[PDB]
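Working notes, beginning with the structure itself.
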Amino acid sequence: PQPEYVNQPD
Amino acid sequence: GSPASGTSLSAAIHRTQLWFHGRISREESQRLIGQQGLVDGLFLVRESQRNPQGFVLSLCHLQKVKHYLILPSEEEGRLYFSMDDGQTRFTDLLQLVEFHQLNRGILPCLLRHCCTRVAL
């Protein structure tokens, strides 16, 4: 699945 | 029926593990928290026992759901955070005391937070 994180998605 | 005491307490909502989990990684938690479509702020503070550095703030917004963890505690700050409108790279629990009434939201449409379900 996507998106992963924040600061990005990693 | 069971007995109870009359004692009461004035403490905040985030005073127990009631909104805290650490084995519902970003790919799984977006499947369960993503069937919802509420204001930008329907969040949880969960992580994974899989990403080796995870402490995420996880928002449920009005078009998608996203997670906010990349870096652990540093020496040039505390728990690190860098979102384009949220460079919150210090201990989030100390900032939560200020954010309590008017939070920072997700990359934003609305900004105040509320508490969301862990299950589907």
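Here, residue 1 is simply the first one shown, and the rest follow in order.
According to its header, the structure was obtained by solution NMR.
Every residue gets a Cβ built from N, Cα and C, even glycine.
According to Swiss-Prot, the feature domain 'SH2' maps to B:19-115, an assignment based on sequence analysis. Secondary structure of the domain 'SH2' (B:19-115) per DSSP (helix as H, G, I; strand as E, B; remaining residues coil): 16 helix, 17 strand, 64 coil.
While the structure shown retains the original residue, Swiss-Prot records the mutagenesis experiment B:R46 to L (Swiss-Prot position 458) with this note: Impairs phosphotyrosine binding by SH2 domain.
According to Swiss-Prot, the mutagenesis experiment B:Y68 to F (Swiss-Prot position 480) carries the following note: Global loss of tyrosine phosphorylation. Abolishes interaction with FHL2 and HAX1. Sequence-distant neighbours of B:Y68 (mutagenesis position) (same chain, six or more apart, CB under 8 Å from its CB) are B:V56, B:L57, B:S58, B:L59, B:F81, B:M83, B:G86, listed in sequence order.
Taking the Cβ of B:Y80 (mutagenesis position) as centre and 10 Å as the limit, one finds 19 other Cβ atoms among all the protein chains shown. Listed in Swiss-Prot is the mutagenesis experiment B:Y80 to F (Swiss-Prot position 492), annotated as follows: Global loss of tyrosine phosphorylation. Abolishes interaction with FHL2 and HAX1.
Long-range Cβ proximity for B:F99 (mutagenesis position), meaning a same-chain Cβ under 8 A and a gap of 6 or more residues, is found for B:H113. Record note (Swiss-Prot) on the mutagenesis of B:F99 to R (Swiss-Prot position 511): Abolishes dimerization. Abolishes activation of HRAS.
Cβ environment of B:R46 (mutagenesis position): B:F20, B:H21, B:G22, B:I24, B:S29, B:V56, B:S58, B:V118 lie under 8 Å away, each six or more residues apart in the same chain.
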